[PDB]
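Visitor: Here's a structure for you.
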Protein chains: 2
Amino acid sequence: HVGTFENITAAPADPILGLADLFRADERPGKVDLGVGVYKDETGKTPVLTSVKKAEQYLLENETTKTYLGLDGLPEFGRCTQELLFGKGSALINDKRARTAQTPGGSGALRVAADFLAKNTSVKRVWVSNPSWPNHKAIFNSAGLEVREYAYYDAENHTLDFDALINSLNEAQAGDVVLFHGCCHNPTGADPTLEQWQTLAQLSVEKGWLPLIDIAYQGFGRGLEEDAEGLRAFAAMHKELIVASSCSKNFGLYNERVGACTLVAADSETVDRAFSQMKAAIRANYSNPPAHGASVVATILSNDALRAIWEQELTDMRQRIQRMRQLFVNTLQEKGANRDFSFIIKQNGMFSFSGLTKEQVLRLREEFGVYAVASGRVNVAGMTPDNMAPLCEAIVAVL
Amino acid sequence: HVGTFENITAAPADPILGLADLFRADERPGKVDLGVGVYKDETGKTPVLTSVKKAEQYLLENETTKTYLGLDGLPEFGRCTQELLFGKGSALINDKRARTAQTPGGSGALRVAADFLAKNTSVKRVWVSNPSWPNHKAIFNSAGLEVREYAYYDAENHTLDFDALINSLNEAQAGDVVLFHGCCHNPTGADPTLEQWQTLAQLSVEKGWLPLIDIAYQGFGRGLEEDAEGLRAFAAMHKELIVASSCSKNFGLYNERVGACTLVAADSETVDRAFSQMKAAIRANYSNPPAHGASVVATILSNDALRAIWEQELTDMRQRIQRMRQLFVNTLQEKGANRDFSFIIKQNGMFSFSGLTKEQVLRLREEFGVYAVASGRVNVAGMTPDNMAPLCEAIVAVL
């Protein structure tokens, strides 16, 4: 009997992982990694938030059991998530039109959403932005859903090409899913204005798309409430919505896998039937979600003083990111960049497309020890007042 | 446009949940819940282990980041898992034939296995015991794999009907997966002897089955090393294996979702190829596993003092269960049960089929506040010295 595994073809190697290895082995003292995928503070660390440490001590001191949570996780975490997303006092919440399952990260929410749709609806196609967040295609394809891309970013001119966006969406059919990033578009940082969100929401009602909002950076854009405006514009207009949310970045809980899939339907009965089937999708997967991270979030948000410490931490991160965005543009100019990079100050979150070609990216690594990903995506949280000048000199030298 | 969710049908009611509802609204003081799915101590609680609390204190003091780990999770947790399963000095480990991905529970492991097999192999069917763990079917079916049942338990006579077992497996084709519970068969508590494990392993090699060992109770049967005998008998004989393991029960870490999927192939290069595609299955699912629980486990297993504490805790749980099994049988006898329940003393782990009819189970609930599931499965960890007499009196009354 030949082995069942004997003829398996290896998955292609992950280029970013190979880059990370190369960086680790790089002995040049001037190296800088702009290709990283998480937040980093001014010292180049990704620390545990003090609010999180305090919450963890509280749990250490007060938790008396690890017995299984239900399929939908910690109820208080679901309530806190819904309040963050829709606002406390939302008619949506009051009308009991929303149900939330705590999931292993926003990624887990996306997969749960995909399995639920594939098994319980006629959805056959999910639309994502160009450029896309690479993991979306893998997740949706895995449930048998086709993924198509709509027009979004004008890379030559560094804008969200809104007219191209809405025209390209004419190809989306009633009952297709259309996925939008809630704020801090990953990887461009280019977000719809509120007026644009309202136009998209109206169009979605007219065409009959089911909107899916991926929101993993609430609070990194302009603020907690402002970053939810687009989601809330959709929520005001639609009978139905799916939200895949994450606390990986805004609570710095990446590896604890804390997020949620929220369903919204026309009425309480409908969301309840749908939610019963989403629970079935969970039962066939990882069964119930990991408690530690969600418990931390609930513990922070439920307590006035702790919540205050966390919101200041979040504000700190957002403002450091905005500072590096401004310092990057100003230093490029100072170093005599032969181009305008103002689009950087107009973009939200830690990621932007630098507009560098793959050849310039390669040159940046080999010659200058400045690491970005092949697409030219840079993480501005990889920048500091101390590494900014040489990094920008390098970029100018490559233009 | 009409809604995507409107025509969704409500999932069938979850009887277990409904029984838990009933139990909670039951205001009677003599209640006894034998239907629970977790360990309970002599006071009826499911405590956090002392070794776990100590480990969590240490992580609170020491952790400086929660940034993402790789798709396979924490390397040290993977190694500690492999040691537990295969033993120190395993030729298989020495030959670099195994790879382990940390997963959200044994459930996550089983789903990761299913997706990996469906996408990368010609496996069409997974064989499971009659009866088996309730969630197996949904998990494997979700990945597109047919689930078939093999003969296992003789309910009238309370035995593992081994001849029926091996004859029923003649129907399993080369390349099919055959799933065995590693120890403490859930829900019968009836396990193969070592000799029967060896016979099964030989048949498997001759027939060309791919064995999958589902092990969630290592340490609850006879002891850590003893409970691995069956898995190791398969390991000795096979070029290929899959193990889905769980720390939910032996570490009391249920809600932290800590388990693993381990692949074994003929050699290192082959398992590398296979494991790379397993990682791809993870990436399309929840992306990376939850750190807290696995970190706790690695912390405990890597420290001699802590490990000794945990082992004593595990021994205490195993022995409380064995003692309740013995007390149950002895108390039924002296309460004049019209039947022999001696089979209970021989069985491994917290579950057995009581052999009670659904009429008797209903009557136990309605008249006596004694709760079991419809199948008559009981969890002996729901029994205590203080509740044993009234419990056995009720059972006797319904016989």
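Think of each number as a place in line: the chain as shown, counted from 1.
From the backbone N, Cα and C atoms, a Cβ is placed for every residue, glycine too.
Straight out of Swiss-Prot:
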BINDING   A:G37, A:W133, A:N186, A:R377  L-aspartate binding site
MUTAGEN   A:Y68 to F or S (Swiss-Prot position 65)  Slight changes in activity
MUTAGEN   A:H136 to A (Swiss-Prot position 133)  Slight increase in maximum velocity of the overall transamination reaction between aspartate and 2-oxoglutarate
MUTAGEN   A:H136 to N (Swiss-Prot position 133)  Decreases to 60% in maximum rate of the overall reactions in both directions
MUTAGEN   A:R283 to V (Swiss-Prot position 280)  Reduces first-order rate constant over 25000-fold
MUTAGEN   A:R377 to F or Y (Swiss-Prot position 374)  Second-order rate constants are reduced by >5 orders of magnitude
MUTAGEN   A:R377 to A (Swiss-Prot position 374)  Reduces first-order rate constant about 10000-fold
Visitor: Cβ within 8 Å of the L-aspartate site centroid (A:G37, A:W133, A:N186, A:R377 excluded): which residues?
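Guide: These residues sit around the L-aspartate site: A:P134, A:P187, A:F351.
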Visitor: Provide the list of recorded positions among A:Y68, A:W133, A:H136, A:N186, A:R283 whose C-beta sits under 8 Å from chain B at the C-beta level, in sequence order; use 'none' for an empty result.
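Guide: Among the recorded positions A:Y68, A:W133, A:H136, A:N186, A:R283, the ones whose Cβ sits under 8 Å from a Cβ of chain B are A:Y68, A:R283.
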Visitor: Considering Cα atoms only, can you say which of A:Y68, A:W133, A:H136 is the nearest neighbour of A:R377 (mutagenesis position) among these recorded positions?
Guide: A:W133
Visitor: Can you figure out which of A:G37, A:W133, A:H136, A:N186, A:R283 (the recorded positions) comes closest in space to A:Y68 (mutagenesis position), comparing Cα atoms?
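Guide: For A:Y68 (mutagenesis position), the spatially nearest of the recorded positions is A:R283.
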Visitor: Let me make sure I understand the span of the L-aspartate site: among A:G37, A:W133, A:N186, A:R377, what is the greatest distance between any two Cα atoms, in Å?
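Guide: So the maximum pairwise Cα distance among the L-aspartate binders is 12 Å.
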Visitor: Among all protein chains shown, how many Cβ atoms are found within 10 Å of the Cβ of A:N186 (L-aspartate binding site), not counting that one?
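Guide: 22, counting other Cβ atoms within 10 Å of A:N186 (L-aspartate binding site).
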Visitor: Please report the distance from the Cα of A:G37 (L-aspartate binding site) to the Cα of A:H136 (mutagenesis position), rounded to the nearest angstrom.
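Guide: Here the two Cα atoms are 16 Å apart.
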Visitor: Please list residues from the chain of A:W133 (L-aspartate binding site) whose Cβ is under 8 angstroms from its Cβ, counting only those at least six apart in sequence.
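Guide: Spatial neighbours, sequence-distant, of A:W133 (L-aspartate binding site): A:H181, A:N186, A:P187, A:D214.
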Visitor: Could you measure between A:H136 (mutagenesis position) and A:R283 (mutagenesis position) for me? Cα positions, answer in whole angstrom.
Guide: 22
Visitor: Any same-chain residues 6+ apart from A:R283 (mutagenesis position) with CB under 8 Å of its CB? Would you list them in sequence order, or say none?
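Guide: Same-chain residues close to A:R283 (mutagenesis position) (Cβ under 8 Å, separated by 6 or more) are A:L71.
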Visitor: Let's check the environment of A:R377 (mutagenesis position): how many other CB atoms sit within 10 Å of its CB?
Guide: 21
Visitor: Would you say which of the recorded positions A:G37, A:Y68, A:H136 has the most Cβ atoms within 10 Å of its own Cβ?
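Guide: Max Cβ neighbours within 10 Å, all protein chains included: A:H136.
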